[PDB]
Amino acid sequence: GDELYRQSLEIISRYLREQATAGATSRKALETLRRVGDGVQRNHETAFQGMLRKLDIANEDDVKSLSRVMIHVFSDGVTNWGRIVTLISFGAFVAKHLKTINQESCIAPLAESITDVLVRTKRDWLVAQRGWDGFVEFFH
Ligand SMILES: CS(=O)(=O)NC(=O)c1[nH]c2cc(Cl)ccc2c1CCCOc1cccc2ccccc12
Ligand SMILES: CS(=O)(=O)NC(=O)c1[nH]c2cc(Cl)ccc2c1CCCOc1cccc2ccccc12
Ligand SMILES: Oc1ccccc1-c1cc(C(F)(F)C(F)F)[nH]n1
C-alpha cells in the first residue's frame, strides 16, 4: 500500500471529525495534532473567523473549491511543520463551521482533500522528515 497516505488520512480525518462530534505513530501524531492544533485555533480565532466569513462556505461545492486554494498555499515555497499544522488547523476550523451550518457530510471529503493536497504536494519532504514521527518530534 501507501503507508504515509494511510496514516495521514487517518490522523487528519479523525481530528476534523472530532471538531463536529491504530498504530503508535498515528496515536501519538493525533495526540500531538489535538494539542498543537487546538492551540493554533485558539490563537487564530479572530483571524480564522474573518477569512472563513469571506470564503462563504455553504455546501459541498464550496468545500470542493478549497482543494485548489490549498494547493496555492504551497506555491510560496514555504515547507515546514508550522505551515502544515496551521493548514490542517484551519481545515479543522472549517469542519467546525460545517457542523454549525448542518453540512457535516462535507467533513470527510474535506479531510480527504487536505490529505490529498498535502501528500501529493509534499510527499518527498514528508518522507525526508520521517513523516508523522517527524511531526511528533517537532512538536514535543
Ligand atoms: C483557487 S483560486 O486561485 O481561485 N483562489 C485562491 O487561491 C484563494 N482564494 C482565497 C480566498 C480567501 Cl478568503 C483567502 C485566500 C484565498 C486564496 C489564496 C490561497 C493561498 O493563500 C496563502 C498562500 C501562502 C500563504 C498563506 C498563509 C495564510 C493564508 C493564506 C496563504
Ligand atoms: C504558520 S504561518 O505563520 O505561516 N501561518 C499560516 O500558515 C496560516 N495563517 C493563516 C491565517 C488564516 Cl486567517 C487562515 C489560514 C492560515 C494559515 C495556514 C495556511 C493557509 O491555509 C489555508 C488558506 C486558505 C484556505 C484554506 C482552506 C483549508 C485549509 C487551509 C487553508
Ligand atoms: O505547541 C508547540 C509545542 C512544542 C513545540 C512547538 C509548538 C508550536 C509551534 C506552533 C506554531 F505556531 F508555530 C505553528 F505554526 F505550528 N504552534 N505550536
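One-based numbering along the chain as shown.
In case you wondered, yes, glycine gets a Cβ from its N, Cα and C as well.
Here is what Swiss-Prot says about this protein:
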MUTAGEN   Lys28 to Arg (Swiss-Prot position 208)  No effect on ubiquitination
MUTAGEN   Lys54 to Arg (Swiss-Prot position 234)  No effect on ubiquitination
Proximal but sequence-remote residues of the same chain as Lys28 (mutagenesis position) (Cβ under 8 Å, at least 6 apart): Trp132, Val136
From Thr21 to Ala22, where 10 residues lack coordinates, the CA-CA distance in Å: 19
Other CB atoms, at most 10 A from the CB of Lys54 (mutagenesis position): 6
